[PDB]
Amino acid sequence: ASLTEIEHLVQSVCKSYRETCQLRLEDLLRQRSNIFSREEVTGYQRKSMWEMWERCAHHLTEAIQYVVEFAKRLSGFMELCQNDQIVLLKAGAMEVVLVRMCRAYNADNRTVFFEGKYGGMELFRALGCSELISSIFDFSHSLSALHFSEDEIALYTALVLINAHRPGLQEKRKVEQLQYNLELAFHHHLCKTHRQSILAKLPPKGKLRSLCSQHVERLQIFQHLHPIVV
Ligand SMILES: CCS(=O)(=O)c1ccc(CC(=O)Nc2ccc(C(C)(C)C(=O)Nc3ccccc3)cc2)cc1
């Protein structure tokens, strides 16, 4: 893999992320002053846990759909067998969402974009799972503070997804080769942008898995068997 191949692969992954990022970064940041009022917050707190889990699942499933599309545009991804595609997506899509969603987090007032406005962790009271939400907010606070560029998000989320250690993979060696090229690209690009300092600051990969797994443990009771097309 020449300089040209790596630098192509960078530009390419950043293309596919931009065409699938769901909400423009620009819009997210401008909407930061649009904050839920105390009345609006109380409205969400009073909702049943069934309705809140349903709404949140719906928004997560939409976010996953845009991640499927991102994966469908990674060159390498389609070359894999139907089984591994599904395996990487089942395991990975939600972890990508978690990373992506840090774009919708405002560290100044500890709020997240949700149904057209910004609100704090208190919006989600009715869900019951306060430890989890706090962990998600702490994680996002942490990721927020190192100012991931959009291309950094693209390169990083591509590696979140293209992970050769996922159990169930039938063509593991192929995923490794692809994981390896995405690593060269990420590192290459960090080098050119003088951003190599973020590497030691990234979360451990087991952290994404655990937050997303903890999530699904407290969601299992309300939602399972989600249709999600490829
Ligand atoms: C993700 C792409 S994006 O364009 O940046 C974006 C699109 C749409 C939205 C609006 C939007 O769905 N907000 C939203 C949705 C859910 C949650 C909660 C309920 C806390 C949640 O469960 N978060 C979570 C995320 C990943 C993994 C596990 C849990 C909080 C906020 C926000 C950001």
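Note that chain A carries Swiss-Prot numbering, so the residues on display, from first to last, are 265-494.
Header says: X-ray crystallography, 2.5 Å.
Just so it is clear, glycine is given a Cβ too, placed from its N, Cα and C backbone atoms.
Mutagenesis annotation in Swiss-Prot: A327 to F, described as Completely abolishes transcriptional activity; the structure shown retains the original residue. Record note (Swiss-Prot) on the mutagenesis of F378 to Q: Completely abolishes transcriptional activity. Record note (Swiss-Prot) on the mutagenesis of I397 to N: Nearly abolishes transcriptional activity.
Counting only the Cα atoms, the space from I397 (mutagenesis position) to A327 (mutagenesis position) is about 18 angstrom. There are 19 other Cβ atoms within 10 Å of the Cβ belonging to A327 (mutagenesis position). In this structure, the CA atom of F378 (mutagenesis position) is 12 Å away from the CA atom of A327 (mutagenesis position). Other Cβ atoms within 10 Å of the Cβ of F378 (mutagenesis position), summed over all protein chains shown, number 17.
The Cβ of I397 (mutagenesis position) has 20 other Cβ atoms within 10 Å, all protein chains considered.
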